[PDB]
Amino acid sequence: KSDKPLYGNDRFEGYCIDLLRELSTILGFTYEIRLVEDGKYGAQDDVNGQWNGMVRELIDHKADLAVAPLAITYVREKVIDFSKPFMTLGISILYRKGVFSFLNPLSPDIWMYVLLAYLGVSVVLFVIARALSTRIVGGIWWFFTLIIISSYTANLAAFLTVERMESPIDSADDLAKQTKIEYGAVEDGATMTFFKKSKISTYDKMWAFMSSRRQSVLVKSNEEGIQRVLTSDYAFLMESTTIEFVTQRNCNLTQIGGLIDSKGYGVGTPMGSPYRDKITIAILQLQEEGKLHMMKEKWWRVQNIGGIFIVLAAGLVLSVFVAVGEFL
Amino acid sequence: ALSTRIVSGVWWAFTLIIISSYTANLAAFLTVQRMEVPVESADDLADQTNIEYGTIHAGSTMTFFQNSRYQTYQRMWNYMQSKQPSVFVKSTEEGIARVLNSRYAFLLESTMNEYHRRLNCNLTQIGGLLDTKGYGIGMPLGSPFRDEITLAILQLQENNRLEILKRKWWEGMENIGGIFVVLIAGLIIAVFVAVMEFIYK
Amino acid sequence: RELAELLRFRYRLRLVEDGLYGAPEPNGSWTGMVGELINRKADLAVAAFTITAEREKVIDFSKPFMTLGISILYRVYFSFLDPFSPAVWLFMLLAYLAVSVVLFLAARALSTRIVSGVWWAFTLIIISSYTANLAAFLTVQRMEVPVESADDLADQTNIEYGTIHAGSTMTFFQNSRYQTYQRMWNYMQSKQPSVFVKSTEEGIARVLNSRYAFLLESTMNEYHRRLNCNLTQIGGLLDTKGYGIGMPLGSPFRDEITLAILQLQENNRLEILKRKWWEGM
Amino acid sequence: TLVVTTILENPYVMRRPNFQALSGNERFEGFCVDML
């Protein structure tokens, strides 16, 4: 994007544009870059069987080179051949990362009626001034505070125990058993295939939840999935190097979990494009060069107890003021 | 004053142990009560051999789950087929009945769960939408007005009285509270005791 | 050695050429040393050849040296204020000094009664919070199993189920029919570039490296867990097996091998060899 | 005069209890019935 008109073989930039440039400088190839008409990475169809998108286009042999971040899938290997792996990759999951909370685990009407009872028992003690009676009253007050403070510790115990048992979701199975953050990817995904055509039953049920709500769950674009994750809990399954060059420039995001599968994007060609092998050879030559890695550099770059502390300190100041009143 | 000191010490040890035990036991009870989901996502109910997965027998839902392809839905088809005379039920009102009778869930339609759960209080609409569907105007293939059906259908949705018809016909603190009772009671009791003492005077 | 002392002949013990445990490949061929016995490349396949079904129909297996089973080899004064959020305690002691300081200012009984009740309320709350939070901490630690039945680790996508690559165990789980074992075969096949590993010492290594379990033999888990302490023998025996004396079909002494094998078990120096080599507060 | 048939299911067709059941359309009423 810039302040003039370019087009075609000039309207693009990135790392794969540099891949086209250096692969051209190796193989002596000339090239014009054209986008995908279907606007997706494309897949073999759900019922038609034919490929979609750029996979359809190189399947139609309508364009020679396909230097995109395109996954070398074994199902995709049957539709068309590929060179050696350009950048190693894998699927990974991307998702984002008071003074009543003292009295929290007791429901507030109870703690109100507690102070009411404290005043009431104080009133009965004052009315005792018209000591066995004093003793009996003191003892019921004992039982009272005991049940209350004890049950308090029970409620704060349990409600701390559950929330310290829940968080976070830091694994693939963690996103799998949950049903809260929406989990998916962009449309026509080789990533969405590698989830969808998998046999690892966790990933299978993740495909079931995704393709279940496939209107709203799946996305259309990786940037669209980024907006869906940065806006709400539509967490995206996504590619490795994409997750890196997303996460390095969006701190509110986070790259949860490990590596789901192991893949690698690379130069794709139709079956019988003769420059495939020599292109793979010069790709190995560029991997020996390091301009792959140089390009990767150049482009792929007192929770609540504090509340009651405040409460106590406030009481302290108030009573010191009461003591000033006494001195007066 | 050491003899009474012996009884004070043992009494403190005892009252402390019993109080700590009681707070422990109430801690464990509340914790277990809170930690039970018990069956929210449908996949658990498919694995839940003690709950009964159920569908409107020989239904479109049975067509969906029974002819499905997704793995947990496939295990649901297997369990729905497996003890099916014990497991399938035909009538929708009987579906609400077996829901309100034992640990069998009626896999009903969305609008079915809507009209039922609005009509009946004790039935919970567990799970989310398992898939997408729509009750459509069926006809024979190549119908005399199928295009006209969709046309006047979009007209009526544009007339929006269909949604009007949807509205028309498709329409702690109390746990531990007994402590307050014990309190007031003993308070009154000792008030009486002190009044008796004033009388003695 | 004692087997040859029975059979009175020498034995050219050689390395298996592939050195794999051997498996019937989809080309019909048994691989590895099972390949060597399917080749007649050797007659006395003397190893820990797990006598299995596909091991049976490809070459004869004599009476077993021992029983065997599939087991999972997996990994494994400062708690005082530790359940409290560890910066709160400094503010706590500061508050204690402060509340005493307000009292010492109150020296030079209702005004003191005010701060008494306040200090009591705050004391009750925060030690109740401490006992609650230590209750939650001790509860979470106790409630973790974390993976004991192998079916869990089959469902557990976060721990790596692993087997000795192209092993007899890979046959026993991969060609299996039981449903959870079938899903284990699927996951063992699925991300196998991450998931399978070949050498048994490397198996103990990868178990000692990350959250991958070596689905090893019973006596394998025995010699390893007796040798190394940090590895736990998770699961029970997944099935029955036995490293039996493999031979070609109709061997020159196969019945005699089982015979002198039962003699040596009757001589019981095999078990002698099993000892001598297979050895809060 | 179109053969518009159904199997009653609450509340789609209310299946109101008109024990004096009339003919056809006047036999029962509901959401799907008023929709038709």
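Chain A uses Swiss-Prot numbers throughout; the residues present, in order, are 448-544, 551-583, 630-800, 817-843.
Structure determined by electron microscopy, 5.8 Å.
A Cβ is built for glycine as well, from the same backbone N, Cα and C atoms used for every other residue.
For reference, Swiss-Prot has these:
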type    : residues                                       : note
BINDING : A:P516, A:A518, A:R523, A:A689, A:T690, A:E738 : L-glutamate binding site
VARIANT : A:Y571 to C                                    : In RNA edited version
MUTAGEN : A:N751 to Q                                    : Loss of glycosylation
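What surrounds the L-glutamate site, by Cβ distance within 8 Å of the Cβ centroid and not counting A:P516, A:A518, A:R523, A:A689, A:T690, A:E738, is the set A:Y488, A:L517, A:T520, A:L536, A:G688, A:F693, A:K762, A:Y764 from the same chain. Annotation for A:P516 (L-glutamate binding site): same-chain Cβ neighbours under 8 Å, separated by at least 6 residues, are A:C463, A:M534, A:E738, A:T740, A:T741, A:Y764. The DSSP secondary structure for A:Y571 (variant position) is helix.
Counting in whole angstrom, A:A518 (L-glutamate binding site) lies 71 from A:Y571 (variant position) by their C-alpha atoms.
For the pair formed by A:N751 (mutagenesis position) and A:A689 (L-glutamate binding site), distance between Cα atoms is given as 27 Å, rounded to the nearest Å. There are 22 other Cβ atoms within 10 Å of the Cβ belonging to A:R523 (L-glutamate binding site). Taking the Cα of A:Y571 (variant position) as the reference point, the closest of the binding-site residues A:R523, A:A689, A:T690 is A:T690. The secondary structure of A:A689 (L-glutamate binding site), as reduced to three states from DSSP, is helical. Look at the Cβ of each of the recorded positions A:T690, A:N751 and count the other Cβ atoms within 10 Å; the largest number goes with A:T690. Mapped onto three states, the DSSP output places A:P516 (L-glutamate binding site) in coil.
Look at the recorded positions A:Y571, A:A689, A:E738 and count other Cβ atoms within 10 Å of each Cβ; A:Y571 has the fewest.
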